[PDB]
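Taking it in order: structure first as structure tokens, then the write-up.
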2 protein chains.
Amino acid sequence: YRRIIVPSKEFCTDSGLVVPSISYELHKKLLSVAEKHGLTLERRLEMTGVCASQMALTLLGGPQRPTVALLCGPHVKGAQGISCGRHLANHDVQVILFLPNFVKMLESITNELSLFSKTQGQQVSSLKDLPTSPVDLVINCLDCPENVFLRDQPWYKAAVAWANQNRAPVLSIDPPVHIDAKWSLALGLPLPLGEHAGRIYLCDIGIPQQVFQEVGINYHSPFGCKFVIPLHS
Amino acid sequence: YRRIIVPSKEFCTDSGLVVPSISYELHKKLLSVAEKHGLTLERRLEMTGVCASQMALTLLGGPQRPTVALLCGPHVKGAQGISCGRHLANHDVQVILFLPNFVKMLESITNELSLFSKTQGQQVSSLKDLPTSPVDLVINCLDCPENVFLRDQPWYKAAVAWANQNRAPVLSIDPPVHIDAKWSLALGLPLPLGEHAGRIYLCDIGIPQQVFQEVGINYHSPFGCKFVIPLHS
């Protein structure tokens, strides 16, 4: 039944609990309020990396080491990818992180890269440095909602072309609404993601119940004991 | 076999991998270097809360709601308990958090309580406000290594007495070396915890391989695909 009421796609859990989508703006408002009450970006980046890497370890079978190609953009969504990549590298996954070069440094990127640099992971700026043969998993964090001209950039188009030619299944962490992912990972509550997001999962990102209430969402947890759950149309 | 070499108790994993203890001083050094490289306290508090709550949810049976009494001190170890408590509350566990009153405020406590206040959790400063009947789980975060006189304090002795009389099993998150815990949770690498720690588990707190090397530890992950693992003598 319906325990989450928003003030547009609707999903349900394995147990039948309805989880509706929220708009980009309401998701942004929710996170801002969460941040005001002490759930900082750095905290969320850390938790998102742990919980995403747990999901990806499940996708990798979770018993040579499996190989993951991580495709990150120069934005906060790409920083979430680097966190996930560091946690995977910490757990003996062969991680190759692609991130194009840029000039305007971003705090979250700088911080995640600093920790990633101390792992056995490989950071590359060229798509040619990525494996030729299909990897076990591609993780896609190339696109960000705030960069409307990002999808027109040659570097982006090449990265997408690389993912399509590799043949490994694609997990997209926190993709935008408008690469065909095998799976996609929504955070907190889903945006109205469509068929190109593939199999949709939801990740808990630490948001207390009353933060939802403050933005006019009547929220009850759809997670049970799990931090990442499958969602169905 | 031995893939973790330190410059004192030794544990092993289910698969036979040897995990040695390290001194308090080396553990402190390890985390300081981790911090220097961007693994801030706030990130670790969030991660520790997630992974400890995941462990606690397994102890709770991982399916009325289960009930947890959280006993925290006015210190960083107590802040780790509050983090675990907020994550449990987010997952529909009935959480009652004990923290005694104090005057010298602490950033980590303040930030964790701010988030916990927005959950359905209950914060209390009196032991009489805790259940009269056995709860499902007691989580102990009462003691901290930095305070040698803490155990002499009436408030602490009372809290320990409360835990001993409740009948519920006790999980101790990150206890000091010198309450008989059923299980204890070590972080990153274990201290030489003895028999009063009960069944010892190790939690991944997100520390990259090369941070260990910088403090003289030849480290290889004992975790496999798990973020919390049981250790045996």
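Note that chain A is numbered according to Swiss-Prot, with residues 258-264, 268-323, 333-447, 453-507 shown in order.
When the header is checked for method, it gives X-ray crystallography, 2.2 Å.
Backbone N, Cα and C atoms are what each Cβ position is placed from, and that goes for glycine too.
Around the Cβ of A:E306 (mutagenesis position), the same chain contributes A:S352, each under 8 angstroms and 6 or more positions distant in sequence. Recorded in Swiss-Prot as a mutagenesis result, A:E306 to A carries the remark: Abolishes homodimerization and RNA binding; when associated with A-310.
Experimental mutagenesis at this site is recorded by Swiss-Prot as A:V310 to A, annotated: Abolishes homodimerization and RNA binding; when associated with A-306. In sequence order, A:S352, A:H356 constitute the residues six or more apart from A:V310 (mutagenesis position) in its chain with CB-CB distances below 8 Å.
In the three-state DSSP scheme, A:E306 (mutagenesis position) is classed as helix.
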